[PDB]
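Novice: Can you read through this structure? Questions will come right after.
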Amino acid sequence: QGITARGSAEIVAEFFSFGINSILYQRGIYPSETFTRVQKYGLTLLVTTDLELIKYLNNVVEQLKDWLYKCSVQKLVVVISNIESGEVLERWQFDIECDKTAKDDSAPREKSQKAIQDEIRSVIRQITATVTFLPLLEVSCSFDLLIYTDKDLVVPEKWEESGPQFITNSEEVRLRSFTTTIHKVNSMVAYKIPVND
Amino acid sequence: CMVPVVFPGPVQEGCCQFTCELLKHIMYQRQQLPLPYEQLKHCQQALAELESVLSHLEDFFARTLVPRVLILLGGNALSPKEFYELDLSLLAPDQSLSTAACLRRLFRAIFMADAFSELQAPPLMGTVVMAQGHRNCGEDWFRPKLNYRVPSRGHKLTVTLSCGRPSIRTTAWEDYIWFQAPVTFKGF
Amino acid sequence: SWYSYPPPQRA
């Protein structure tokens, strides 16, 4: 088949869905029992069975899909915060690069789903690897999703104006990236510099 | 590739834990396990085999200092498809920093080195665990391998641990020999 | 600019 601009936007949107589920699971944002094991990208992953969250993510993912297609979304951020104070403790950032020319493409692009799938699987393994060094979240936390766009006027009303919600004193490590040939997704996670080691 | 971890202070039960968590991590990252070992702790046969290696590692570290560990996948011990080394020789044989804090320093270091970056999925493989220990330490499960030679192909990573100490003898690990798990851990 | 879409409130 190959890669079209719409095919790519679906891949990426869907990646974010699985990416978010894995963060919320691995970081204990929702209890581990509100998650279920499924097969995706050739491995076993955890996705929510919480009905509100399912609905919420379906809505986000459908919107990202639309924005990615139009090259209207540059950053997707998962902000993890102390439920009491609102202090940001951990902040996962995805940067999205777009080939705006892919709209002019007369053929799907040559990259095997397998190839893309190997890339995504590598990125997800990496996300899993973070449990082994991320500072413990030692208070109860919630999450929030932010996006960054250049096209502000066409953002649906349901999306509220926001700050970037940076951590004051942070450490950040770069994760692997993947590419469809049309969208490239860079990842990283930042977190508050620990009190002591 | 060669990964240093330099603990900002002096670091035994620790070293056993570095070794055991590293083993677990490798097993998952190289897809010998479908989910991290500890998520699996809540198909059950292969987990007992790993439990067994892990528990035997614990008895071995009770018996001797362990300067080097090798984790060898596929092929055989002398000729693996791939292998990982943990080099503990520079650690103190005063510690204020916890095991937890040390573990995350080690694991941050391996992550930042982009270890386990293979794109192609590998097959299920047999994993051999080896470690050096004193010739006289009394080990009865791991088997002595007086003629072992570290493999010259298949190297993936070495993690070298130190903690800012200066001068140990050129002949420090003299009476130390390779021991080798008598059982293989099989990917699933 | 930055925009936020808040997750379901929890009880």
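Numbers in chain A track Swiss-Prot; the residues on display, in order, are 9-205.
Per the header: X-ray crystallography, 2.3 Å.
Even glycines carry a Cβ here, placed using N, Cα and C.
For A:14-197, the entry in Swiss-Prot reads domain 'HORMA'. Annotation of the mutagenesis experiment A:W75 to A in Swiss-Prot: Prevents interaction with CDC20 and leads to formation of the closed conformation; when associated with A-133. Looking at Swiss-Prot, you'll find the mutagenesis A:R133 to A noted as follows: Prevents aggregation and promotes formation of monomeric protein that slowly interconverts between the open and closed conformation. Quoted from Swiss-Prot for the published mutagenesis A:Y156 to A: Leads to formation of the closed conformation; when associated with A-133. Here the residue is the original one, while Swiss-Prot reports the published mutagenesis A:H191 to A with the comment Prevents formation of the closed conformation and interaction with CDC20; when associated with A-133. For the mutagenesis experiment A:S195 to D, the note given by Swiss-Prot reads: Binds to the N and C-terminus of MAD1L1. Abolishes interaction with MAD1L1 and reduces interaction with CDC20; when associated with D-170 and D-178.
I'm curious about the neighbourhood of these features; can you describe it?
Specialist: Counting only same-chain residues at least 6 apart in sequence, those with a Cβ under 8 Å from the Cβ of A:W75 (mutagenesis position) are A:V81, A:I155, A:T157.
The Cβ of A:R133 (mutagenesis position) lies under 8 Å from the Cβ of A:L51, each of which sits 6+ residues away along the same chain. DSSP assigns A:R133 (mutagenesis position) to a helix in the three-state reduction.
When secondary structure is read from DSSP and collapsed to three states, A:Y156 (mutagenesis position) falls in the strand class.
Secondary structure at A:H191 (mutagenesis position), as computed by DSSP, is strand. For A:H191 (mutagenesis position), the same-chain residues 6+ apart in sequence whose C-beta sits under 8 angstroms from its C-beta are A:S16, A:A17, A:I19, A:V20, A:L76, A:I104, A:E105, A:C106, A:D107.
Cβ contacts within 10 Å of A:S195 (mutagenesis position), excluding its own Cβ and spanning all protein chains shown: 20.
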Novice: Provide the number of Cβ atoms within 10 Å of the Cβ of A:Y156 (mutagenesis position), excluding the reference atom itself.
Specialist: 17
Novice: Are any of the mutagenesis positions A:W75, A:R133, A:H191, A:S195 near chain C, where near means a Cβ under 8 Å from a Cβ there, and if so which?
Specialist: none
